[PDB]
Amino acid sequence: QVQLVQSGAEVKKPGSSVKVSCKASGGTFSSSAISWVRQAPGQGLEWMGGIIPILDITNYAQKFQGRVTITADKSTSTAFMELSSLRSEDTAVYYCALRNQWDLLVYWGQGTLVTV
Amino acid sequence: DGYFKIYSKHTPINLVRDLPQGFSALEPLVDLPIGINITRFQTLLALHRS
Amino acid sequence: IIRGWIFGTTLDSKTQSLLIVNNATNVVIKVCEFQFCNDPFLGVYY
Amino acid sequence: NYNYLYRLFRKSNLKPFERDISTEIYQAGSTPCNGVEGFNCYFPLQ
Amino acid sequence: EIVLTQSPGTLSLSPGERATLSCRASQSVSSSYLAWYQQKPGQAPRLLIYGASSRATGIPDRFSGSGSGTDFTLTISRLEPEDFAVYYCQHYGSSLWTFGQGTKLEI
Ligand SMILES: *[C@@H]1O[C@H](CO)[C@@H](O)[C@H](O)[C@H]1NC(C)=O
Ligand SMILES: *[C@@H]1O[C@H](CO)[C@@H](O)[C@H](O)[C@H]1NC(C)=O
């Protein structure tokens, strides 16, 4: 039922920000939680942070405490993550993932490559 | 509940301008099994086209 | 001169509407997905 | 047999004995729907 | 935080053999929040096991697992060539996520 749809790949210059868009298909944007996970080339996954769109609450990984702002648009069922002050160190695939309350499954988007 | 209920009366008049004063109760005319919403309406009039 | 009424919502072929018209021959009642004119009318020639 | 359908999407509940046979694509969010079954657009019938 | 460590970091096995991958938590975790994933290069992680059991929809069914407390295992009953992959366990604590260690499996 649940589908996560992400925006395409981008190329950035140092110091710029990247805003990744994740649309929640299948509904239940509210009463669910959305997190963002990064995968630098050659690395495993790491948590960046997330948001609960219904409760208007954000939460961040210590590694990413600051620089990144996570928001959610209830009207368009879309979550966003904007990571500022980019460096070549941030080349990674940025993934959107979510879980509904009442469920156990974690649904994933495609992952978008952002280079700097 | 889907029914278009119409009540009516046809009486003689001899007037100009506004509605006449008085009292008359309308009688049921028809009760149509239509099943539609009908929020708006428009009145249809004929023209005296030459 | 007054012949009838159109009862409906959008009045543009997308939904049904009720057309009640005294057509000066018959009285015609139809419920259809009618598309209406922007100035509906009837007329008489002398 | 796939010729039998029911409505899956509607904007508001149906009143007693009214029928709604519109097939306009249902919009399930604020993004305007252009009749194309994209992210928040659905054929209303299943 | 709670750190998950998997073992062996890398391993070479033959198709047709049984294989297991361990996942140890530095602190006890609820089994209900643990999951295992499979990854191939260029692909998004695929869920196999959740709630430390519960095979995922569409899974090959060659995969199963169990555990409690600090010790969990992913078992592949027979390896097929398609099962040689990076595998990891993660904890979905919902306020805390834990990732790391791919116990990379090769032929
Ligand atoms: C409308 O009027 C014409 C005569 O002008 C008549 O022949 C026709 O039958 C009427 N329409 C209906 C539905 O009866
Ligand atoms: C009737 O039309 C209004 C729009 O003016 C709409 O909000 C309402 O839901 C409709 N009701 C039914 C039963 O179709």
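Chain D uses Swiss-Prot numbers throughout; the residues present, in order, are 448-493.
Going by what the header records, the deposited coordinates were determined by electron microscopy, 3.3 Å.
Heads up, the Cβ atoms here are built off N, Cα and C, so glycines get one too.
In Swiss-Prot, the entry for natural variant D:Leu452 to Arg states: In strain: Delta/B.1.617.2, Epsilon/B.1.427/B.1.429, Kappa/B.1.617.1, Lambda/C.37, 19B/501Y, Omicron/BA.4, Omicron/BA.5, Omicron/BQ.1.1; Contributes to cellular immunity evasion and increases infectivity. The structure shown retains the original residue. Per Swiss-Prot, natural variant D:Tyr453 to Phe is noted as: In strain: B.1.1.298. Annotation of the natural variant D:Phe456 to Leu in Swiss-Prot: In strain: Omicron/EG.5.1; the original residue is retained in the structure shown. Under natural variants, Swiss-Prot gives D:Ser477 to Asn with this note: In strain: 20A.EU2, Iota/B.1.526, Omicron/BA.1, Omicron/BA.2, Omicron/BA.2.12.1, Omicron/BA.2.75, Omicron/BA.4, Omicron/BA.5, Omicron/BQ.1.1, Omicron/XBB.1.5, Omicron/EG.5.1. A natural variant is reported in Swiss-Prot for this position, D:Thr478 to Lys, and the note states: In strain: Delta/B.1.617.2, Omicron/BA.1, Omicron/BA.2, Omicron/BA.2.12.1, Omicron/BA.2.75, Omicron/BA.4, Omicron/BA.5, Omicron/BQ.1.1, Omicron/XBB.1.5, Omicron/EG.5.1. The annotation that Swiss-Prot gives for the mutagenesis experiment D:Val483 to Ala reads: Increased resistance to neutralizing antibodies. One mutagenesis experiment catalogued in Swiss-Prot, D:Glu484 to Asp, is accompanied by this note: Increased replication in human TMEM106B overexpressing cells. Quoted from Swiss-Prot for the published natural variant D:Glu484 to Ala: In strain: Omicron/BA.1, Omicron/BA.2, Omicron/BA.2.12.1, Omicron/BA.2.75, Omicron/BA.4, Omicron/BA.5, Omicron/BQ.1.1, Omicron/XBB.1.5, Omicron/EG.5.1. What Swiss-Prot notes for the natural variant D:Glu484 to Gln is this: In strain: Kappa/B.1.617.1. D:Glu484 to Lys appears in Swiss-Prot as a natural variant; the accompanying note says: In strain: Beta/B.1.351, Eta/B.1.525, Theta/P.3, Iota/B.1.526, B.1.1.318, Gamma/P.1, Zeta/P.2 and Mu/B.1.621; May enhance affinity to human ACE2 receptor. According to Swiss-Prot, the naturally occurring change D:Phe486 to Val is described as follows: In strain: Omicron/BA.4, Omicron/BA.5, Omicron/BQ.1.1. Annotation of the natural variant D:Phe490 to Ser in Swiss-Prot: In strain: Lambda/C.37, Omicron/BQ.1.1, Omicron/XBB.1.5, Omicron/EG.5.1.
Features as recorded by Swiss-Prot, highlighted on the structure.
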residue  : record               : CB count, 10 Å
D:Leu452 : variant position     : 11
D:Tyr453 : variant position     : 7
D:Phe456 : variant position     : 14
D:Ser477 : variant position     : 11
D:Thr478 : variant position     : 16
D:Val483 : mutagenesis position : 8
D:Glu484 : mutagenesis position : 11
D:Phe486 : variant position     : 17
D:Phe490 : variant position     : 14
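Of all the recorded positions given, namely D:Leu452, D:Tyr453, D:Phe456, D:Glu484, D:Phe486, D:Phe490, those whose Cα is no farther than the 10 Å limit from the Cα of D:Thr478 (variant position) are D:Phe486. Of all the recorded positions listed here (D:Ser477, D:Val483, D:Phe486, D:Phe490), D:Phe490 has the Cα closest to the Cα of D:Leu452 (variant position). Checked against D:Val483 (mutagenesis position) by C-alpha proximity, the variant positions D:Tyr453, D:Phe456, D:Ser477, D:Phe490 yield D:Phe490 as the nearest. Listed in sequence order, the recorded positions from D:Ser477, D:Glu484, D:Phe490 having a Cα within 10 Å of the Cα of D:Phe456 (variant position) are D:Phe490. In three-state terms derived from DSSP, D:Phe486 (variant position) belongs to neither a helical nor a strand segment and is classed as coil. With respect to D:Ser477 (variant position), the closest of these recorded positions in Cα terms is D:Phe486, chosen from D:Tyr453, D:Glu484, D:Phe486, D:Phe490. Proximity to chain A, taken as a Cβ less than 8 Å from one of its Cβ atoms, holds for none of the recorded positions D:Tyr453, D:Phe456, D:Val483, D:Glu484, D:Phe490.
DSSP gives D:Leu452 (variant position) a coil state; it is part of no helix or strand. On a Cα basis, D:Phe486 (variant position) lies 21 Å away from D:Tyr453 (variant position). DSSP gives D:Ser477 (variant position) a coil state; it is part of no helix or strand. Taking the Cα atom of each, D:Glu484 (mutagenesis position) and D:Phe490 (variant position) are about 7 angstrom apart.
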